[PDB]
Amino acid sequence: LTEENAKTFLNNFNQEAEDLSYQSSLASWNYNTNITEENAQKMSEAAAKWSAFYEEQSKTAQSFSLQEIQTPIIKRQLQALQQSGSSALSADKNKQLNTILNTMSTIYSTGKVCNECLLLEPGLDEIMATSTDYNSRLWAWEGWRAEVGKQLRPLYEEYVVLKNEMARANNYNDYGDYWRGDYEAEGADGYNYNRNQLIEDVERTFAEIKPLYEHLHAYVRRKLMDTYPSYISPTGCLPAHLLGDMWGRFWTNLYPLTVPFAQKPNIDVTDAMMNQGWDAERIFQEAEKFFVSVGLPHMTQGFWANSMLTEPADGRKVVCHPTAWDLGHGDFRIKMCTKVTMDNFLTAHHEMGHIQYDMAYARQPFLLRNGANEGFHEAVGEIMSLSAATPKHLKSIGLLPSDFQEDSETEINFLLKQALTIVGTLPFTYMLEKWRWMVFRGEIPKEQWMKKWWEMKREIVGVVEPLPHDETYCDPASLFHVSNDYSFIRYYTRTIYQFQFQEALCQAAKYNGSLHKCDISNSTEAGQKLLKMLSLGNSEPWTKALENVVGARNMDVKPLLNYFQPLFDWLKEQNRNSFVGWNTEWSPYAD
Amino acid sequence: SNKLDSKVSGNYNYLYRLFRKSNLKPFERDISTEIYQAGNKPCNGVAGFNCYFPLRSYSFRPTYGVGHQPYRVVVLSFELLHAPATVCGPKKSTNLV
Ligand SMILES: *[C@@H]1O[C@H](CO)[C@@H](O)[C@H](O)[C@H]1NC(C)=O
Ligand SMILES: *[C@@H]1O[C@H](CO)[C@@H](O)[C@H](O)[C@H]1NC(C)=O
Ligand SMILES: [Zn+2]
């Protein structure tokens, strides 16, 4: 019986992965720290063999079966072994696909928007924050999508049909089913999940949050009329050029124009740390004591001596990208473009938070070298990042004095920009989910692909374009996550997973106060439950990964209203002097 | 002692063994080159699929963790056979008045 010989090939593939794949991660560790012209060559020589040796085990993967496995430990250990990919077809059309993705990337990297001619640099978001005139910014707005929408239209959907051909070879419906059907669960009678039920599973999650959203969408109609009176409909929709972002997923730049009380803005950390002397080397030491005082194990000693935390000032070419590196087997390393700012402080617990999840599957082999699925990897990195803005930790660290008492409205301010960063982003991202869940199937015809993405934008989001365009536009393809090989549903799945993780954040440390002001520290008995859910990893299915957390095995976004329980009862007496509803015929360009 | 016996170019000279079908009783050795037998299969004599030859090697790196480090293990063993004892330990202190 070859059940233990099939087990033998698993750790035989890892021993040729602790020296082949671990140096290829170490070579990629070397490159984004040190950019030379010969460092990319052994990067490309290792990363190609990283795929090709994984293609070498894909030739012998289809010699064995999948239903001859009884025990559940190898049931998920072997499904990642037989993942072939798109290797069954020849080089007639797969080799042409990468020649489409490079010319779609050169126009997005070396793109110029001018007749004031600037790159896709952070300055792209700089005119959207400070400048308020439309006539100096109209040519930068329409000429933005005049050089992208006509360009990337006849090259995008030839990239999708190639994965829709290979989806049924992997027993998937489409390429969205490679993104949405990755939550497999097999086992007993209550363990079996089939793929096509997440479409209904995502509908009623926002049905309980839509009364929160229209309570917040009528919140912003009162004061932006004082800055643009002749553009915005009174009791309806909104134009497309006043969103704080070119797609309206970053509602952070507009926050000085949507602040609750102008008498006191939010508290930053750049004024008082210049006095006590706590530079960039200091709070990361208190960030490690924030990670080990909650029951989680200590950091390695090589994390203190062999790591590069601070920007090297030796003429070094650094990418300045905050990214967590999973090397594995105790080679726990980090790089971050470190300064003292608040946006760096919220992500200070993000990529550093990933290493405490990388030690959760440090016992786990190379085939399962991620979280329990693709969704819980980014959620636990952010479960401590949204709690890093807790004000009771900021008073106790010694930045504000003790006589500064926090009012009832002091919590309301930063939870609004918290609502505009994720909760305001869900009506933009959830329609983008049913964008690709219906254009990939084919119920909507060839030459009506422009208006249906806009029809989803007038009805659900309430955003109308102010200039008339033709059908050949690809404004939903204007994101480089959407255009290239990236999953965007992991951005929305990151929300609704850590929305329920903040529920188990309450009963672990025996919390009773307001849930948005949570601080898990000053408690060591919380950690005896935190080592229960992270020890299972990807070896157990995702239907068991929710049971040890909360006790319920269903999607519930009722803890989101428990996360903002002082914000809902406050919002009722604000915007009741308006009529709720939607008008899907208003347009600004009706000349 | 990873500070002294390793370099960045690859210290894979120390080899090891992961598995075999039988169970070695202690106090013997084997440098036998034996073929894996999964079932209804003959012996070919060369490597390939389902001919998993157990010549392996570790992945010694100087930065390779703090718990996944090389531990030079010396297991020192003491034997008696109801004989007059030869190996004596460290004796008592010697003083004279
Ligand atoms: C980058 O170069 C510097 C100077 O040569 C060196 O100290 C550092 O270790 C290099 N980075 C890596 C990851 O080896
Ligand atoms: C945790 O303990 C520290 C030190 O005793 C104290 O400064 C801090 O206020 C405590 N936190 C809470 C929430 O009581
Ligand atoms: Zn994230």
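We number chain B the way Swiss-Prot does; in order, the residues shown are 438-534.
Looking at the header, which is where the method is noted, we find electron microscopy, 3.1 Å.
Positions of Cβ are set from backbone N, Cα and C atoms, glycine also.
Here the residue is the original one, but Swiss-Prot notes a natural variant at this spot, B:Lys444 to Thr: In strain: Omicron/BQ.1.1. Every protein chain shown contributes to the tally, and the Cβ of B:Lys444 (variant position) ends up with 9 other Cβ atoms within 10 Å.
According to Swiss-Prot, the natural variant B:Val445 to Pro carries the following note: In strain: Omicron/XBB.1.5, Omicron/EG.5.1. Taking all protein chains in view, 9 other C-beta atoms sit within 10 angstroms of the C-beta of B:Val445 (variant position).
Among the natural variants in Swiss-Prot, B:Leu452 to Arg has the note: In strain: Delta/B.1.617.2, Epsilon/B.1.427/B.1.429, Kappa/B.1.617.1, Lambda/C.37, 19B/501Y, Omicron/BA.4, Omicron/BA.5, Omicron/BQ.1.1; Contributes to cellular immunity evasion and increases infectivity. The residue drawn here is the original one. DSSP classifies B:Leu452 (variant position) as coil under the three-state reduction. Proximity of B:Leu452 (variant position) to non-local residues of its own chain (separation of 6 or more, Cβ distance below 8 Å) is seen for B:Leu492, B:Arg493, B:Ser494, B:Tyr495, given in sequence order.
What Swiss-Prot says about the mutagenesis result for B:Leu452 to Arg is this: Increased resistance to neutralizing antibodies. Decreases HLA binding to NF9 epitope. Increased binding affinity to human ACE2.
Here Swiss-Prot describes B:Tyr453 to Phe as a published mutagenesis experiment; the accompanying note says: Decreased HLA binding to NF9 epitope. Increased binding affinity to human ACE2. Neighbours of B:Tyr453 (mutagenesis position), defined as other CB atoms within 10 A of its CB across all chains, total 10.
Proximity of B:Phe456 (variant position) to non-local residues of its own chain (separation of 6 or more, Cβ distance below 8 Å) is seen for B:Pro491, given in sequence order. As a natural variant entry, B:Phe456 to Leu appears in Swiss-Prot alongside the note: In strain: Omicron/EG.5.1.
Listed in sequence order, there are no same-chain residues at least 6 apart in sequence whose CB falls under 8 Å from the CB of B:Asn460 (variant position). Annotation note: B:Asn460 (variant position) sits in a coil segment as assigned by DSSP. The annotation that Swiss-Prot gives for the naturally occurring variant B:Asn460 to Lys reads: In strain: Omicron/BA.2.75, Omicron/BQ.1.1, Omicron/XBB.1.5, Omicron/EG.5.1.
In this structure, B:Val483 (mutagenesis position) belongs to neither helix nor strand by DSSP; it is coil. Swiss-Prot gives this note for the published mutagenesis B:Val483 to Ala: Increased resistance to neutralizing antibodies.
Among the sequence features in Swiss-Prot, the natural variant B:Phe486 to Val is noted as follows: In strain: Omicron/BA.4, Omicron/BA.5, Omicron/BQ.1.1. Sequence-distant contacts of B:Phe486 (variant position), defined by Cβ-Cβ distance under 8 angstroms and a gap of at least six in the same chain, do not exist.
The note that Swiss-Prot attaches to the natural variant B:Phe486 to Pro is: In strain: Omicron/XBB.1.5, Omicron/EG.5.1.
Under the three-state DSSP scheme, B:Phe490 (variant position) falls in the coil class. According to Swiss-Prot, the natural variant B:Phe490 to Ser carries the annotation: In strain: Lambda/C.37, Omicron/BQ.1.1, Omicron/XBB.1.5, Omicron/EG.5.1.
Recorded in Swiss-Prot as a mutagenesis result, B:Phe490 to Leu carries the remark: Increased resistance to neutralizing antibodies and human covalescent sera neutralization. Counted within 10 Å of its Cβ, the other Cβ atoms near B:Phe490 (variant position) come to 12, all protein chains included.
Listed in sequence order, the same-chain residues six or more apart from B:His519 (mutagenesis position) with CB atoms under 8 A from its CB number zero; the list is none. One mutagenesis experiment named in Swiss-Prot is B:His519 to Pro, and its note says Increased resistance to human covalescent sera neutralization.
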Quick one: give me the count of other CB atoms within 10 A of the CB of B:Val483 (mutagenesis position).
8
Rounded to the nearest Å - Cα separation of B:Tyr453 (mutagenesis position) and B:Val483 (mutagenesis position)
21
Quick one: of B:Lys444, B:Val445, B:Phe490, which variant positions lie within 10 angstroms of B:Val483 (mutagenesis position), measuring between C-alpha atoms? Sequence order, please.
B:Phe490
Can you grab the distance from B:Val445 (variant position) over to B:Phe490 (variant position)? Cα atoms, rounded to a whole Å.
27
Quick one: Cα separation, B:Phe490 (variant position) versus B:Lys444 (variant position), in Å?
28
